[PDB]
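Peer 1: One structure coming up, written as structure tokens, with questions to follow.
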Amino acid sequence: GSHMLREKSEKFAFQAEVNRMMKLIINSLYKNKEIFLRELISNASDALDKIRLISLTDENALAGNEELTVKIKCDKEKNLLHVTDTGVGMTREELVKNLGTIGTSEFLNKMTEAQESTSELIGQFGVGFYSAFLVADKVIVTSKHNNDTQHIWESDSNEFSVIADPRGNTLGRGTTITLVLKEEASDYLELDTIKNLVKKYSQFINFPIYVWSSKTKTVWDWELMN
Ligand SMILES: CCNC(=O)[C@H]1O[C@@H](n2cnc3c(N)ncnc32)[C@H](O)[C@@H]1O
């Protein structure tokens with residue numbers, strides 16, 4: 001049908017508090033941008049813990065994807081950086097709610113008072129996802145939860161939209177965070193750069209983290225980072 005598209009029912013606005021949170025995060029972390037990756041990996045780890053917990057009581061939990069991993073790949077020619085986990089994933093409703101709406105009050109005070117380090121505060125609380133906007137002009141979240149069809153969440157920070165993924169169920173289960181890198185954040189397309197950061201931020205992750213890398217004549221394959 002053409003109703004959903006004709007009435008733009010796929011477009012949403014961010015909650016005021018979220019807009020404020022995004023600015024705070026982007027303003028206070030301007031000097032420590034690389035931490036966006038640590039945060040995305042941390043979120044992936046959490047999603048992996050959730051499905052792991054679900055599998056405990058639900059025997060069919062891991063059906064869509066038996067592995068529990070975090071895989072990262074740089075697409076230098078597309079100017080894209082991908083962080084994929086085979087965690088619990090998110091349903092269409094969760095994409096809207098979990099990423100578009102938000103201890104909120106105290107955090108706003110704590111962050112402001114911390115600006116006027118905050119790297120640890122972003123981690124303690126769970127709003128590190130937004131640090132991605134420090135290096136990306138657009139952030140895309142493709143997700144597949146056991147109880148819904150694969151969906152795509154996209155945003156340039158001025159609004160966000162969620163749509164059914166026309167590519168179908170390609171993830172099996174999990175989430176891929178896709179960053180359309182800012183022109184100045186081109187270094188995150190470099191394998192070694194990503195490797196140094198990934199290896200430096202996966203040391204405390206109990207799940208295996210891989211980076212799609214090359215070896216030498218030149219062959220590509222997943223390389224374990226932790
Ligand atoms: C304030 C930003 N919102 C989130 O990071 C929330 O969104 C969802 N989320 C973010 N990244 C992932 C992920 N990789 N897998 C599953 N849920 C996620 C979780 O519910 C998080 O608590």
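Please read every residue number as a count from 1 along the shown chain.
Even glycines carry a Cβ here, placed using N, Cα and C.
According to Swiss-Prot, the protein carries these features:
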type	residues	note
MUTAGEN	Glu39 to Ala (Swiss-Prot position 103)	Loss of ATPase activity
BINDING	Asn43, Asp85, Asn98, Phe129	ATP binding site
Peer 1: Look up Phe129 (ATP binding site) in the DSSP assignment and reduce it to helix, strand or coil.
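Peer 2: DSSP assigns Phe129 (ATP binding site) to helix.
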Peer 1: Using the Cβ center of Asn43, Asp85, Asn98, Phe129 as the ATP site position, which other residues in that chain lie within 8 Å, going by their Cβ?
Peer 2: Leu40, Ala44, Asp46, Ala47, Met90, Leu99, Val141, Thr175, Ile177
Peer 1: Indicate the candidate from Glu39, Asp85 with the smallest number of other Cβ atoms within 10 Å of its Cβ, considering only these recorded positions.
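Peer 2: Minimum Cβ neighbour count within 10 Å, taken over the recorded positions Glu39, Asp85, occurs at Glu39.
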Peer 1: To which of the binding-site residues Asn43, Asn98 does the lowest count of other Cβ atoms within 10 Å belong?
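Peer 2: Output over binding-site residues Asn43, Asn98: least Cβ neighbours within 10 Å is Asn98.
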Peer 1: Note the 3 unmodelled residues between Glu116 and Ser117, then tell me the distance between their CA atoms, whole Å.
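Peer 2: Both gap-flanking Cα atoms are 10 Å from one another.
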Peer 1: Spatially, and counting Cα to Cα, which of the binding-site residues is closest to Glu39 (mutagenesis position)? Options: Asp85, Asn98, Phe129.
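Peer 2: Closest recorded candidate to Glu39 (mutagenesis position) by Cα: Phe129.
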Peer 1: Sort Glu39 (mutagenesis position) into helix, strand or coil using the DSSP assignment.
Peer 2: helix
Peer 1: Cβ distance under 8 Å to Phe129 (ATP binding site), same chain, sequence separation 6 or more: which residues?
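Peer 2: Result: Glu39, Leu40, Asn43, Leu99, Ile177.
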Peer 1: Over all pairs within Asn43, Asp85, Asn98, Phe129, the annotated ATP binders, what is the largest Cα to Cα distance, rounded to whole Å?
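Peer 2: Across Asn43, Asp85, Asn98, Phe129, the two farthest Cα atoms sit 17 Å apart.
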Peer 1: Which of the three DSSP-derived classes (helix, strand, coil) applies to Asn98 (ATP binding site)?
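Peer 2: Reduced to three states, the DSSP call for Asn98 (ATP binding site) is helix.
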